[PDB]
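In what follows, a structure is listed as C-alpha cells, so that the remarks can point back to it.
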Amino acid sequence: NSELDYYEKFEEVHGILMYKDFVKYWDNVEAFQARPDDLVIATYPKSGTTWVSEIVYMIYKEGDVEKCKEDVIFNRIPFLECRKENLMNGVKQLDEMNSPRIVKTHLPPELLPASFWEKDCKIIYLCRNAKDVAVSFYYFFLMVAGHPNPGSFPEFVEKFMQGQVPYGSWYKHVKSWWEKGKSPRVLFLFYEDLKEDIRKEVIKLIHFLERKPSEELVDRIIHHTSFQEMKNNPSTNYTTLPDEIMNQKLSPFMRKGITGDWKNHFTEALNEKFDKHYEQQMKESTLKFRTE
Ligand SMILES: Nc1ncnc2c1ncn2[C@@H]1O[C@H](COP(=O)(O)O)[C@@H](OP(=O)(O)O)[C@H]1O
Ligand SMILES: C[C@]12CC[C@@H]3c4ccc(O)cc4CC[C@H]3[C@@H]1CC[C@@H]2O
Ligand code: NA
C-alpha cells in the first residue's frame, strides 16, 4: 500500500528512481543539446537549489533586482528533466531560450545528458548534510503533488537511507559529484558554507563565473538572496503555483532555511540508526559534511 503508492508515483530510469511524469519523455532529456556557454546548477533535491540559482542569476544580471523579478525562477532557470502538462517542460523552455542559459537539474552525473560533458559546460554542484536534506524532502513529499504518502518521518528516513526516493541515493549522488568536482569546470559547494559565510561563497561564485566582484554587487546579492527576502519574493518562493501542485498551506517551499533542523526531527534511536548507516556509506570518501 505504501509500496503500492511508490509504485504508482515513481519508476526507474538508468537505475535511478524518478517522477513518472519525467520518465515518459526521457528521450528528450537524453538527446538534449547543450551550448558551450550553458551553466548547469546540479543538486540533490532540497539542498538549496533555489538559493544558489538566485545568487547565480543575480551575478548574470550584475545584481539588477528588477531583471531577477521579471519572471518566476522556474521560467528564468528551466528545470531540465522536468515535465508537467503546460506548466513545465524544461527541454522545451531551454531550447527556445536565448543564451546564456542557466540549467537546473537534480541528476546524478551519470545521468546528465552527454552533450553537457561533450561541450565542457561549467557546472555548479551544491550539497547539504543528509539529515537536513531528509527533513526538507519529507515536507516536500507532504506538500507537493506527485509524491506518495511518506508515512511517518522514521518510515521516510528508512526509504531515504535505501535511496528509494526520487533521484535515488543521496550518498551516491554527492560522492559521484564530489569526484566530478575535482575538474576545474565543476564548482563544488556546501549549503552549510553558504549559511556560515555567505560573502565568501558569493565571491567564490563570482570568480568562478569570470565576473568582477565589487562590494556593491556582493552586498546586493547577499540581501536579495537572504532567506527572509526569498521567502517573501513570489518570483522565488513557488507561490504562483496552484495548491494542487504545491500546497504551501501544509508546508511552505521556503520552510525554515536553517542548518540543524534534523535535531527537531530525529529521535535518539533514529539518529543512532542513521549515523551508523551513514558511516558505512561514506567512510571511503574524503567528502566531509557538517550537521551544525
Ligand atoms: N535564501 C535561502 N537561505 C537559506 N535556505 C534556503 C534559501 N532558499 C531556499 N532555502 C532552503 O532550501 C531548501 C529548498 O531547497 P531546494 O531549492 O533545493 O528545493 C529549503 O530548506 P528547508 O525545508 O530546510 O527550509 C529551503 O528553506
Ligand atoms: C512537476 C511537479 C511540480 C514540480 C516539482 C519539483 C519542483 C522543484 C524541484 O526542485 C523538484 C521537484 C520534483 C517534483 C516536481 C513535481 C512532480 C509532479 C508535479 O507536477
Ligand atoms: Na572543481
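All residue numbers given for chain A refer to Swiss-Prot; the residues shown span 2-293 in order.
So this one's X-ray crystallography, 1.9 Å, going by the header.
Quick reminder: no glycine exception, Cβ is built from N, Cα and C everywhere.
Annotation source Swiss-Prot lists 3'-phosphoadenylyl sulfate binding site at 47-52, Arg129, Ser137, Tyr192, 226-231, 256-258. One mutagenesis experiment catalogued in Swiss-Prot, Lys85 to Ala, is accompanied by this note: Does not have decreased sulfonation activity towards the estrogens and DHEA. Look at Swiss-Prot and you will find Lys105, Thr106, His107 tagged as substrate binding site, backed by similarity to another entry. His107 to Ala appears in Swiss-Prot as a mutagenesis experiment; the accompanying note says: Complete loss of sulfonation activity towards all substrates tested. Feature annotation from Swiss-Prot assigns active site, proton acceptor to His107; the stated evidence is experimental evidence. In Swiss-Prot, the entry for mutagenesis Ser137 to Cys states: Decreased gradually the sulfotransferase activity. The structure shown retains the original residue. Here the residue is the original one, while Swiss-Prot reports the published mutagenesis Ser137 to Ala with the comment Decreased gradually the sulfotransferase activity. Quoted from Swiss-Prot for the published mutagenesis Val145 to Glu: Substrate specificity constants for estradiol and estrone are reduced. Dramatic 400-fold increase in the ability to sulfonate dopamine.
Feature map: Swiss-Prot annotations on the structure.
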residue: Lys47; record: 3'-phosphoadenylyl sulfate binding site; Cβ contacts under 8 Å, 6 or more apart: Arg129, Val134, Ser137, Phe138, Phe141
residue: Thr50; record: 3'-phosphoadenylyl sulfate binding site; Cβ contacts under 8 Å, 6 or more apart: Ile42, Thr44, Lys105, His107, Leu127
residue: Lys85; record: mutagenesis position; Cβ contacts under 8 Å, 6 or more apart: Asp22, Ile246
residue: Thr106; record: substrate binding site; Cβ contacts under 8 Å, 6 or more apart: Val41, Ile42, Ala43, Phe80, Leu81, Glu82, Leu113
residue: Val145; record: mutagenesis position; Cβ contacts under 8 Å, 6 or more apart: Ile246, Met247, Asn248
residue: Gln229; record: 3'-phosphoadenylyl sulfate binding site; Cβ contacts under 8 Å, 6 or more apart: none
**Message:** If you count CB neighbours within 10 Å, which one among the recorded positions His107, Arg256 has the smallest count?
**Reply:** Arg256
**Prompt:** Reduced to three states, what secondary structure does DSSP give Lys47 (3'-phosphoadenylyl sulfate binding site)?
**Reply:** coil
**Request:** Going by DSSP, give the three-state secondary structure for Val145 (mutagenesis position).
**Result:** strand
**Item:** Close in space, distant in sequence - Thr226 (3'-phosphoadenylyl sulfate binding site), Cβ under 8 Å, 6 or more apart
**Value:** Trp52, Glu55, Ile56, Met59, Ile199
**Message:** Cβ under 6 Å from an atom of ligand 2: which of these recorded positions qualify? The list is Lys85, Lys105, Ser137, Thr226.
**Reply:** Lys85
**Where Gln229 (3'-phosphoadenylyl sulfate binding site) falls in three-state DSSP terms** = helix
**Asked** Where does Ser137 (mutagenesis position) sit by DSSP, helix, strand or coil?
**Response** helix
**Prompt:** Hey, for the substrate site built from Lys105, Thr106, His107, who else sits with CB inside 8 A of the CB center?
**Reply:** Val41, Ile42, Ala43, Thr44, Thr50, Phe80, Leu81, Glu82, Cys83, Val104, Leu108
**Fill in**
Other C-beta atoms within 10 angstroms of the C-beta of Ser137 (mutagenesis position) total 22
**Prompt:** Listed recorded positions are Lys47, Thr50, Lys105, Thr106, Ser137; which sit with C-beta under 6 angstroms of ligand 1?
**Reply:** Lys47, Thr50, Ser137
